[PDB]
Structure formats: structure tokens, C-alpha cells
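**Student:** Quick one: structure below, then a few questions.
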Number of protein chains: 4
Amino acid sequence: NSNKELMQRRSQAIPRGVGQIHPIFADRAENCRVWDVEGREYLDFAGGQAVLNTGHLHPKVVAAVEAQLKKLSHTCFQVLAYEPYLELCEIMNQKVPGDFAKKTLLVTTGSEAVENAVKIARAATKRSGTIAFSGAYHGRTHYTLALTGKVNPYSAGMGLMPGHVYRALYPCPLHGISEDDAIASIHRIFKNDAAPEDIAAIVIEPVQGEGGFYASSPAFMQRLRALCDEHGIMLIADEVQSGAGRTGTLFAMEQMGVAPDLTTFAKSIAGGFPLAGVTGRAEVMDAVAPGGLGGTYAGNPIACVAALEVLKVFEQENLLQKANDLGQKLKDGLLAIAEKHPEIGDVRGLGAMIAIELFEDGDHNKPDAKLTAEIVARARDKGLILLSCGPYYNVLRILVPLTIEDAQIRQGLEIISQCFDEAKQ
Amino acid sequence: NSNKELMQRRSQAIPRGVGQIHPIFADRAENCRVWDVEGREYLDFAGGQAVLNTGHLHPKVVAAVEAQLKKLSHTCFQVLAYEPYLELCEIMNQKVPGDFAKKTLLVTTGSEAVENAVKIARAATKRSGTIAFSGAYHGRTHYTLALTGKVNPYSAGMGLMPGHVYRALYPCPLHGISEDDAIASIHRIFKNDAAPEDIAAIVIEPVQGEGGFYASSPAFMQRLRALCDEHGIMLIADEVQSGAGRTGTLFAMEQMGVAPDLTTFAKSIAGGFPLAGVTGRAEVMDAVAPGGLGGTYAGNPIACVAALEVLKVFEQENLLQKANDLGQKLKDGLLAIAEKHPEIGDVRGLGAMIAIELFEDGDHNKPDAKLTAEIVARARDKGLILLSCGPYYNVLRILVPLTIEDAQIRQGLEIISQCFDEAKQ
Amino acid sequence: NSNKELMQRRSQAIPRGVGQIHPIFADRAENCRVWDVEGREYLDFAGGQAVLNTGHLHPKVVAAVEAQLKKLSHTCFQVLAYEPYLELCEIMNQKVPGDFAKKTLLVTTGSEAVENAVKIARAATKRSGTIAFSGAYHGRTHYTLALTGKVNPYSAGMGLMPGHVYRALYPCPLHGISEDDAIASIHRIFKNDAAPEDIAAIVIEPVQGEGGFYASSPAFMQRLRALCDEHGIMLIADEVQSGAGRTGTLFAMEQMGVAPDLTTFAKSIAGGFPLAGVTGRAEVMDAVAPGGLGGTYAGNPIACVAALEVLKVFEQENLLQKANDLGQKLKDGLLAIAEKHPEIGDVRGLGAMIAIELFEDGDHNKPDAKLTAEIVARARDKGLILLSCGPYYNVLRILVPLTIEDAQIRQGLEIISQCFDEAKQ
Amino acid sequence: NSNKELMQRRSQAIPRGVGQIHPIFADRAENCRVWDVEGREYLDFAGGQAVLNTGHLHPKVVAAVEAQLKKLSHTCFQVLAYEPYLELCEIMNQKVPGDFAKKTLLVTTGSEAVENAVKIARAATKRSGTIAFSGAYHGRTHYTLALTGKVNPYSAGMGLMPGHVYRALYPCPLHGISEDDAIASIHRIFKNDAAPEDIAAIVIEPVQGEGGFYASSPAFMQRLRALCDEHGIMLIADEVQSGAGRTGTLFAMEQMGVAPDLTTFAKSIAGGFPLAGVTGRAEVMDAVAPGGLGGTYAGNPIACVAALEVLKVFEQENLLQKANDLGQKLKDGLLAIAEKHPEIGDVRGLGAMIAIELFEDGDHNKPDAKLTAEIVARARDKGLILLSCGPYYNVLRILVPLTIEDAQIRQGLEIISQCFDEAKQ
Ligand SMILES: Cc1ncc(COP(=O)(O)O)c(CN)c1O
Ligand SMILES: Cc1ncc(COP(=O)(O)O)c(CN)c1O
Ligand SMILES: Cc1ncc(COP(=O)(O)O)c(CN)c1O
Ligand SMILES: Cc1ncc(COP(=O)(O)O)c(CN)c1O
């Protein structure tokens, strides 16, 4: 029952392919606190990878889950239905941006959600190709690995992933890719490899997660929407990570000024329970013939009641406003730290989807991956759990539960401050 | 709060692609009993589609789940580990057949397990192709739909699924496909479309589920194993449905006299909680580099403890012996009904994976899909939940919990018997 | 000079990937005779691989070529047209079977012809998949290698060829594949891997060439034509080898009682000059937008006049009739030899597309690849050029020019007769 | 017998997909002169699309062709060899750039050459993927259409072409793509879609043909070579159009300062006869096992002696030097015309591979496709045959025979001048 001991057993029974960011075995948790098997307490700034916007075991969520456990945990919706699945669908049809009739499909994981959105876009348009962006992340199934703009390590050593997935450039001025370059990269696909008539959908993260927490501007998103409309291409917004309130609105697309045809959600939607889904223009969703959509565990009963509670908690605890306030506080603190450390070349984020990006001597073409990894390690040593990301591994992101305590905001920022001070020594 | 009312709401909020076998909304359940929103009771012979071998809400399983709910529900193993994931892996490494050391990856859905078994086989052999069988069912992601030997409705209207998946014939003498034809169909692939050096794996269900409950014979499975050994090809046993004790042994491969290189499992492994996995040769599992395997919800903590308890219950309540006793009582009972109804052309099954196949006037060339569906509808009217399957929709399968009580076995057979009799006028 | 000296230079300047059936360098040839650089004379029973139905350098063909050579050899039709191309197309439109308007595309090689026929079927049906048959041979480009039903050596060591080509079984009672098995295999594809709505074409050789000189029966071709009509699938007859008179009619489909949608031709169409083409249902051919069809050397002027001259020669010289007479004499002569040599298990062929298949001890399950190779070697030492074929390399085919004299037919059979006698001594 | 009547017959016998740049039917030609069926004479600045660098029917080439026509026209090299094939291979092994042992394969068309070079590279590296550049042109087979950086019209309406072909950006400063952008676009592929370990080759035209006569700089080519060397990727130089002396040297790579691993050649290699081939590092070429390379008409006897004669003519008549002189006279004359017409935004070219690009009011952002088309039509009315190209159809290219007479160069330039003036009036 020591972390080391458990890691030894892990090497024996579990594949090295399953990475381990922190060699620690968590035992119990509560809101933003996690205790490992040795009793040490940590402040969780990773949030189970953006899955815990309402924190570990939110009391209301757990209470709803415990009540559902008295009724049933599974029937397989496609065989025998149940109300929690229906209710969530009804609520998502209203909450997802788009001033038009929508329908919702529930599945189990974010990769399944993206898979289903594409199968739906293909059926609706009678086309087979898709376009995804550089640095994108959409899942670990063969097809979402192809959609994912990163081979190593997600699909490394496995041979080539499915074809007919084309690569566009994600707008990112910080790294010299203008919105014009991004829109131009799409037309390039049209002229060089796949005409519009063969593209069923363009998949994009309103705010890239693993890609580096880079956000699309409303203007860029508006150009994209116009491009899709012109060519009858479905716009799929993958909000698995940006969704469930992380950016200050339930869905980031609300802040773009345009609505997508399809939206994928997961992670924080059920606050720590396995659930995912796709909500979209009704006519598009209905394109698949009966029997064409499913999944054994899809819209698991317990996960659904959990999601329903999460939605009510956002409303009751005013978490969207808190997300925004937390974001301002984190960025202000991060900018203060930045004044003493030029390596921090950018502080950014919508709502609580905050990140800082490190550069050697603030040199924007020199991603500082060693410092980023060093800060993560030093933070773990000070009891703070962090995650990094970015195609060059030089981005630190903050995904702490929105339910965080005032004291914990100070605590996390203080610990980060120390890490940069002690790394520079 | 009426089934019809909820069905109307379903039709407006959920896409038609999500099918519905029984237009009923379950409210609560216990072991083999299910109650709908109207208070009507049903005997569940579908088991959430082979997910409830230990019954709805087995008390031991629920108690384990409730204890974990007091600790944590999610951290994302790849970020912070936890003991329930590690303990289940160790047990699965022991329980899945094979005299070599195994390693286990836990994910969430059956589709993901198959996806990962193939990725792992590709990384291990450094090959990209795979072979799957006619009538096979492996999931609803783009790649598993390609593996699935059934286009309609699973991938209907969507265009061609991922290439480089070759089709072999599942052995099935009842319908003229000999074991020699089956093996010859694999050599044909080697000769005509993809040499052995390009085939990473051959995926097979030891007992096809959706395909019609057709079982491979040990002899066949041994020829398959030998063919794979000869070519360095990974044998992937998809036991998502056949697994977790349905055939009288924990895994069907135990009755085949050979061990596969990789085994996928899900559905009944956690008795009603979202979990799936892949267990196989340790050096094959480790072929994928760190960071190449995962998934946000993978090995969800609550589902892991649920699974550990399910395995304990199989042992304490002697469910494997019960599966075999249940299977015999069911087959004896159906063979009885078959005496008065020639349409019942075959009664079969390993352990409790039982099925009957209907033919118009016992003519094996005339699948009776109409009678099949009628029996399903009549049974529901009598309070019995059934599922059919098979490429010709003329197979009735029984997936009732292995924890069913003796009187319920009689009750169910009695209802089935009544359905056939009444179907005669 | 010396054949061996040239072979030595060959090994140093040319990749070993280019096979050499006969280690002999030809210097001159005429009709059915070939003389090597050592002055040795050979009776050519291979016909440049079915390219010389009108014999080496037919005087009429040569005179037409010389006349054209004084005018121009190339302009690239797509840039500046020329009459010989136009004229050939008009004649092929009327001569290729099909009681409906047709258009003809001229390219250069047989592989290009097949490539374009599939491209045209895809544009006409707006579908991307194709079906080809076991043991088929369609060319050496990436896509035709996928269509080709034989991986080694055509595409050995190169990794997997293009996907979305599905495999059906070619009817062959001799080796246990009935017509019902063949058609069932097509429906199997529709059920398991690609719905009819995703198949642009079914490609078939009315008489397989490399596959072993196995011919389709009119009854089978008719079931196949009806299956295509029912699903809107284009039937492509690849007559690159069976065409230009080899079977007794200009095209083998003529003897099938049904017409294909598209026909590819090459080899013998130009009597020894580079030319290939696609003739088919006009509205299908016109489905491709201008600029979509071409090739720099396409419908080479010199090869076009040679082809026009070849058609006239078939008429003026009664070659179709002669092909039938030649085929009968060859089969009668081969059957006489078969009375003394049990290894000859089958003597078959339409028109002059004649082959015999060798089996060890006359057992249809024991192909005798060694004996076949031995006969080719012995025949060569006796001044007779032969080619073998078949997936088991135990089929000897006869592709001698249709212009052969009676004495040479007798002579060819005697030589063959002696090779069998001396192979058994 | 008028161009009009022949164009009408054409509309009825030939598919519309076969485009027709000039609605004229040629009857005969000599060097750079062409006469149509109406007896009108034209000055050919298109060279049969870069195929006639030694002019129409060069008397030395014709005499070589006539000598061979008396011996044999076809045997199928892979069946029975002949010396003309072997001798050209030996010469190309020496002529193709690269200070190391090489081997040569002869096929028939440029697309078949690219096809085989890729197959060879895949076999040599044991990798399945390839990278090609934007605006590239490599042929009309399925795979070369995927390699081709232009969907319309080459593969328009045919569905998606073969996957696993990735797109890099060709360096073109005139349009804003720096060499750094080009090289970075390759690393982007490695990072986002296909690791170097899965890329067998990078295919590039030293000077893009259809692409717009845009040439790679030695610096860029050297960077590409260093990149390929680092990753074990084969650099395939497609010189089908740039080769056979068009750029001032036999092969353009000679001017790049580095040698490709494989080179494709066709068009002008045989002065108007169907031939093409691939020459490469011996060890790379030998990677394919015997029987893996071929083609019925491959290295046709008559085209081989024509290519041999073409190479002698280049040496004897110093056509490489003339290419350079012609190039200079063309640019000087075109530059002169550019002063009176600002629409000519660029005059460029290595050797005799000359082009000018038209912009709407010198605005490089406004490709003048309409003026380009007008000039072609006016030139034709004036007796001069020209061809345009470029992704935006605003590039006029000159592929006039290198054997052109001085007065004709002036004649041609004068006509182009009048076209621009009159188009402006
Ligand atoms: C944008 C995005 N899309 C899809 C997924 C896949 O979700 P899951 O891991 O739940 O399958 C993730 C998870 N990291 C994600 O961030
Ligand atoms: C053999 C088999 N494989 C894979 C799957 C897919 O599992 P899931 O629905 O959990 O994704 C199923 C589900 N019916 C199955 O029976
Ligand atoms: C039926 C068939 N189709 C296509 C081809 C390819 O023709 P080519 O070699 O002229 O490219 C051949 C050549 N053996 C053939 O026999
Ligand atoms: C660079 C290049 N590569 C390949 C080809 C194809 O050659 P072919 O038309 O002879 O098949 C062309 C033809 N314009 C070409 O320009």
C-alpha cells in the first residue's frame, strides 16, 4: 500500500502503453483535494483531465447517484428505455447552442461521441471525407486517432491510421498561423485532395485541449460556419473538453456567434461518471436509419442522473460566473509570476480554461519543454497536481474544479510561483 | 409517467437512429425482475443485452459500488492511478486463459476494447491489416463497424467503412459452411488480397452473439491457432458477449483447448457498470509505447470495484455451474416446445448462451424472421423481455441473469411455450 | 551475340523485379517465328503474351504503320486530335457487344484501361467501391494490383494495396467453386462489407487469363448481369486478354448472351503496338467531366492505324473462324497426348484461348507446378515458346498467333508431345 | 474532312471527359510544323505536351524506328527479352543524376513510371505512405491521382482517391510559400498524420509542369535530400516532363546539386513514341522480388530504339545548349512584350521550360485565367499552338521543340505579341 509498491505491481500487470503522468495511487478525494494511499494530500489542478468541473464527489451528484443505485444501473437503452436518458437529451437539446430544433444521442466516451457525430454527418450529407485541424485531439479509436492532429504517442508504432481525413491549419497567431492561413488551408484541401462534395464534415475544438488551449476567435468561427454553409458541410464542434462550462458558458460555441450542426460532449458533463453525447440539428441527427446508432452502455442510468445533477449544480452554485471569476484570478496571478520569469511567454484562456506557455528566454520559436516538465515535477513535490500539453509539450494548463475554495486559488498560484522561483535558482 | 408518453417524448428528443426493441421505460429492477414506469413487472431474459449475468443490482456488487462512491469516482488512471484498476488487471491476467504472463488494459466500452486489441496487435507485429468473420459483431466505431460483418443497419447510409479489413467465413455447418471452408477462406485472403506478413490479427468471437449464437468448435479454433502461429498473426478472441461466464466457463476460449493472444471483455464483466478491457500476452500488450493507450474514463473506479465483486460472486455463488444447469434446463425446455412446433429448427448453446433458430416449415433455407419477431412481441405482452439476432433475424437468444431462480426458469419457458402455441391461429 | 552475355548485362542494369520467363533475346520475328541473337529459330506459342493474334509484324499492319509514320507519330490527342483515334473509337463502339449507344476512350496500357473503366463507373454511379474475383488479374498499378486476385509476386513486399476492393469467388467447378457459390459470395459482400449502394462496379474477366484460362458460363454471366442491373452496379468486362479474337468472337462477352456496361481491351487489339481502351455504355462513359480522362500517349497514332488494320485483317482473313479451327485442332492434339499422360487432368478453352492443367497422378487436389515448369523448359530447348499460368502454376496456355499454318500447328503439338514423353523417361 | 465535321463525329464516339484544347484534327507534321485536315499549317509551341523535344518525326529517330520495324515490334520483355530495352537501361543508369550504381526499369506511360517508383520505394523501405506537393501532377491512375495536387478535373466526381498520400506545400515565393514553409509543411505531416517511419517516399517535380512551371531551388532540394536521408525516406524525382532535356540539362536534378533515389522519365525520352521508365539507386531498385515488376508493352522495341536515337541526337545536335539559347531568346522576347502589357506578371524558366503568368492588373493576387484563355484562342487563330496550366489557369507555357528554327522563334514571339496587343485593343 505504498505508491512505489503499487507502481511495481503496475509494471507487472499493466501495459507501459498506459502512461502515468504522476506515479501516485489516489485513495480518496473531495472537491479539489486528493489523498494518495500513503495519506499525503494534494491540490488537484488537473481535475481528472477536465472531467471534474463540479469537483470530486460533489455531494449533490453523489446523492442523486446513490438514489439511482436503489432503482437500476443498466438495461441498455436501445433494448429497454429509461427516463434519465430522455430527460438529459431533452435538456441538452435546449442548452446546446443553435436556435433551431435539435435532437441528442447519448453514448459513453468522448471518442464514441466524435465517432458518432462523423457517422451522422456522413449519413446526412452522403459524403465520406472529413477535415480536422493541426494539433487537434479527438480520441483514441482508429478513426479519432486519424482525426487527432498528433501521431506521437497516440497512434505511434501502429502503422497508418484510416485515410480520407484531411489536415487543415488551426488558427494560432502566437505561432504565425493567421486566420487567413487557416481558412486558406481548407480551400487547399478542396483544390488538392478532396472537393467539398466529398467532405461530410469539418471537426474543430472551439478551444483546443491537448493542442495547447488555443481558442478560435468568433470571427474565425464565423468564417468557418459560412464556408460549411456554402458547401453543405456539417460543422462539428468537439466540446468534449471545452464543454460543460469550462469557458464561462456551458458550451464555448455560445461565445462564437455561430452554431455548429453537431456538438460532442463528455468529461465534465457527468462530473466523474462515464457518459458522453452528441446533440445537433434535428434533421442532421435523424439522417441515420433506426438501428444505426447505439452502444451497450450508452447513456448509462447512473451517469445520466449524475449529469442531470451537474447541470442543476451549475445553475444553483452559479458555476459559469465562478468559472469566469476563477479565470480572471488565475490569469492575474499567473501574469504576476510572469513579471519575474520571462520564460512564461503567454497567459491565456476563456473562462477557467487557463494555460501559460513557456519559451526559452521568452523566445517564441524555442518551446521550453524541459522547464514545463520541471515545473510539473516540482509542483507534485509541493503537493500540486498539474498537466501539460501542446504539440511541443511547453504548455501548462489549469483544469481545477470550478468548485475550488478561495484559499485553494491562493494555494495553487503560490505553489506555482515557488516552482518557477526554485527552478530559476 | 406512462410508457407511451415517454415514447412520444423520446421521438421528439432522440434521433430515430437509436433503435428501441421494447417501447417500455424501466423504472427499477432486481435480479431478473424489471418494473416499468407504470408498475408492470417483467421477467428479464435479455439481461441488458448480456450485461447482467449477476442480475440487476446484485446486492454484493451494489455494496462494493457504494463503498467506492465514498472514496472517489474518477481521476483518469493515466493521470493518477488507483487500486481498483490495478487489482482487476491482476485478476484478469490470472483468469483469462493462457500459460504465459498477461497484461490488461482497461477501457470503457466493448468497441474500445476491440479497437485497442487491434492497435496493440498492429504495434506488436508491425502490420496494418486484420481479418474478421462473416456475421461478426465488434462494435459501432468506424473501425469496429468495418470488422463487424453486417452493414445494415450498423453502418448503413454512411459510405464505405475503413479499408484493409478482410472477410473470412465463420464455420457454420447448420448453414453449409464447413470448418474447411472457413479455414480455406483465410488462405484465400492470403493468396488474393493481403499476404500474412500484412495481417496483424485475426479477430473472432468464440461464440458469435449478434451473428446468431454460433459456436466455434475446439477443433476449428485449434486450426486457427496453428494458422496464426505459423504466420506471426495475433489471434484476438472477442469475448465481450461470450465472456464473463455466459458459456459455462469464465471465458469461452477455455473450452477451445487453445489460448488467444488477446481477449476483449466487457458487458457482464461489471454486472451493470460501464467497463471494458483487453487482456493478452504481456510482450504483445507492451508493444505500444507509453502514451499510446488510454481514454478519459478508462477503468472507471466504481466500475472496477463492481467488476472485482462480480468475479467474487461467480466464485461464492457458483455461477458457472449454475450457467451450465440453466443452459440444460433451458435447452430441455425449448426442445420440448420444439416437438409441437417444427419451425424451431435448432436448439443450441454453450452453458447459458442459449438460442433457438426459426425456419418456415422447418426448411433450413427459409429463415422465419416474421415468426421470430412475433414471438418477441407476444412474449413482451406476457411480461417476458426477449431479444432476437442473426443475419436473417430468425434467432431467439436467451441472456437471462445466471442468478435466475428455479421458478422463474419454468415461468419463462412456460411463457415462450404459450407464445408459440398462440402464434398458431 | 549470345543470350547468356545479354542475360549477364541484364542482371547488372535491370532490377531483378522484372522477371524473365525465357532467358532469350529476340532479334527478329515474323508471324509465328522468332529468331534470337544466336540465330536460333523458335515457334512462338506465347504470342508476346496474347498480344500477337495477327502474328509478329503482319504485313498489312506493318504497311499501315509505315504510312502513318510518314505523317506524324504523336500530338497528344487531348491537345490536337487526329483521325486514326476517332476512327478506331467509332469502330469499337459498333463492334463491342451491347445493343445500345457506346463511346470509346483510348489509353495506352491494359492497366490504364482497367483504371479508367473503374474511374468512369465511379463517376457514373457516384460510388467508390468495386468487387473483383478470386484469381483475377487486372494490372500492375496500385489500384489494379488491389483488383488483381494474387498478391505474390505482383504486389509482394510493398505493404497493403488500396482498400475498398472486395473479393468474390470466380466460378470454377473443376476446383469446387459452383456458380451458386460465386453469386452467393457477391451477396456476402453486400451483407458483410459493402452495401450495393456503395459498389460502383463488379470487374470480371469473361475468361480468366493469369488465373488459369477458366471461362465463365453464359448462365453465370447472365445471373451476374441481372444482379448488377438490380443494384445499378456497372459490369466491367476486362477483355484485355480474352478480347481481340482469342475466343472465337471479337470479344468473349458476345458468347455470354449479355452485354457489359464497360469493356477494357488492349494486347492484341493493335497487333504488337502500344494501345489500350475502354468501350462502354455512352451515358456512363460521359459521366466524367471534360479534362477528367486522358494520358499523354493515349491512342498513339501509329498504334491506332495498326489496330484499325488488325480489325480489317480479322475480316479479310477469316481469323475468328480460324481461331475456332485452331482451338479444336489444339485440343484434339492435346487430348491425344493426354491418353498417354495422366498428369494432363484437363484440356479446355473457348476458341483459341486453349490451356491444359497438370496434376500429380491426375489428382485435382495435387497441382503439379514442377511438371509444368519442366514442360516449359523442355519445350524451349526444342524451339517452342510456352507460357504457364494459374494460382498453382500448373496450367499451360497456348497463345500462338491465329495466323499459324497447319504444319506449324502439327509441329507445335509434336514438340509438346515429346516434352511429355521425355519428362517421364 | 473539316475540323468541324470531325469534332462532331468526336462528340458522338468519344467521351466528353477526354478534353480537347484545340478543336483541330492534325494530319501530318514535321519538326515544329503541323498541318491539319484542312491543309492549314500551324507552329507547334506545345510539343505534344512536352513530348517532342527533338521535334515531330526527327529524321534520325524515324530511320531508327523503320530499321527496328523490319525486325520486331513486340515480344513482351518479361517473356522474351531484346537488346534495345537492355541498351537504353544501361545508358539511363549512366545519364540519370547520382554518383553511384543504378538500375533501370522501362514501362510505357509516365503514370506507370510514378506508379512503379512508389512501389519500388515501398518495397525498399517497408513503408506504405507517401508525400506529394500542392499543385503537383503525377498521372491519371487512382494512385497517381491521389499523388496529384489537383482534384478538378483529373479526379473530379469520382469519389475520394486512395488514402495514405499526404500533402506538403511546394516552395513558391511568387505566391507566398517560402522554402521554410515548404519544409515545415513536411514536418507538420510527420507530427500530425504520418510519422517518418511510415513514409516510403516524398515525390516531387524538380520543376512543376501542370503546376505552373515553378522550379525548386538547389537550396530547397538540398534541404529535402537532407530530410529524406535523416529519415530513410526515398526521394522520388518525377522528371517525366522536366526530363529528356527540357531544363538545359538532360535531367533537372543535375542542376539541384543532389541526386534523387529514384527518377521517373517519359514524354520526350522517345521523341513521340510510347515509352517511360524508372532509374534509381541499384539497391533500392532491387528491393522488389522477381515478378513484382512488369507490364505487357513495357519498353516497347520501337520506342526503345527511338529513345536511343533521341539521346544520340541530343549529343550530336547539341540540343541541351540549344535548349538554353532558346530559353533565353524566349524570355527576352516575352520580357519585351511584358513592358507593353502589365498583365504579364512573371517570366520564368530553367532552360527551354519557359512560362509567363497572367495577373489581373499586375495584381499577383488576381490570377487572370480569362486573359490566359483568350491568348490561347487568339494564338490558335494566328496559327500558333499554345498550352496553359497552373492551379489558377493563368500560366502560359512554351514546350516548343528544341529543334526549332530561329526564324520560327521570332515568328512565334511575334504572334504572341499580337495576341496581347489585339486582346487589349
Ligand atoms: C477535445 C476532445 N475530444 C475527444 C476526447 C476523447 O474523450 P474520451 O477520452 O472520453 O474518450 C478528449 C479527451 N482527452 C478530448 O479532449
Ligand atoms: C462480441 C461483441 N463485441 C463488441 C461489442 C461492442 O461493445 P460496446 O457496445 O460496449 O461498445 C458487443 C456489443 N453487443 C459485442 O457483443
Ligand atoms: C485481363 C488483363 N487485364 C489487364 C492487364 C494489364 O495490361 P497491361 O499489361 O497491358 O498493362 C492484363 C495483362 N496480362 C490482363 O491479362
Ligand atoms: C510530372 C508528370 N508526371 C507524370 C505524368 C503522366 O504521364 P503520362 O501522361 O504519360 O501517363 C505527366 C504528364 N503531363 C507529368 O507532367
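Note that chain C is numbered according to Swiss-Prot, with residues 2-426 shown in order.
This deposition comes from X-ray crystallography, 2.1 Å.
Yeah, the Cβs are placed from backbone N, Cα and C, and that goes for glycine too.
According to Swiss-Prot, the pyridoxal 5'-phosphate binding site annotation covers C:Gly111, C:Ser112, C:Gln242, C:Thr297, on the basis of experimental evidence. Among the sequence features in Swiss-Prot, the mutagenesis site C:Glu211 to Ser is noted as follows: 100-fold decrease in catalytic activity and 15-fold decrease in affinity for GABA. Under mutagenesis, Swiss-Prot gives C:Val241 to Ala with this note: 25-fold decrease in catalytic activity and 5-fold decrease in affinity for GABA.
Just tell me what is around each of these and how deep it sits.
**Tutor:** Of all the Cβ atoms in the protein chains shown, 26 others lie within 10 Å of the Cβ of C:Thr297 (pyridoxal 5'-phosphate binding site). According to its DSSP assignment, C:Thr297 (pyridoxal 5'-phosphate binding site) is coil.
Cβ neighbours of C:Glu211 (mutagenesis position) (same chain, under 8 Å, six or more residues apart in sequence): C:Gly136, C:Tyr138, C:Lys151, C:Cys390, C:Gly391.
Other Cβ atoms within 10 Å of the Cβ of C:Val241 (mutagenesis position), summed over all protein chains shown, number 29. In the three-state DSSP scheme, C:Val241 (mutagenesis position) is classed as coil.
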**Student:** Looking at Cβ-Cβ distances, which residues of the chain lie under 8 angstroms from C:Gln242 (pyridoxal 5'-phosphate binding site) while being 6 or more apart from it?
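**Tutor:** Sequence-distant Cβ neighbours: C:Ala51, C:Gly111, C:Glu206, C:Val208, C:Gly210, C:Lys268.
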**Student:** Of the recorded positions C:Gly111, C:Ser112, C:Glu211, C:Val241, C:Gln242, which ones put their CB under 6 Å from ligand 4?
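**Tutor:** Result: none.
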**Student:** Out of C:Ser112, C:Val241, C:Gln242, C:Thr297, which recorded positions lie by ligand 3, with a C-beta less than 6 Å from some atom of it?
**Tutor:** C:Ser112, C:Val241, C:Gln242
**Student:** Based on DSSP, name the secondary structure state of C:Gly111 (pyridoxal 5'-phosphate binding site): helix, strand or coil.
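**Tutor:** Note: C:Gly111 (pyridoxal 5'-phosphate binding site) is helical by DSSP.
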**Student:** What whole-number distance in angstrom separates the two most remote CA atoms of the pyridoxal 5'-phosphate-binding residues C:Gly111, C:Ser112, C:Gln242, C:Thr297?
**Tutor:** 23
**Student:** Determine, to the nearest whole angstrom, how far the Cα atom of C:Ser112 (pyridoxal 5'-phosphate binding site) is from the Cα atom of C:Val241 (mutagenesis position).
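**Tutor:** That comes out at 9 Å between the alpha carbons.
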**Student:** Express the distance between the Cα positions of C:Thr297 (pyridoxal 5'-phosphate binding site) and C:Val241 (mutagenesis position) as a whole number of Å.
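**Tutor:** For C:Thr297 (pyridoxal 5'-phosphate binding site) versus C:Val241 (mutagenesis position), the Cα atoms are 20 Å apart.
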**Student:** What is the total of other Cβ atoms whose distance to the Cβ of C:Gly111 (pyridoxal 5'-phosphate binding site) is within 10 Å?
**Tutor:** 30
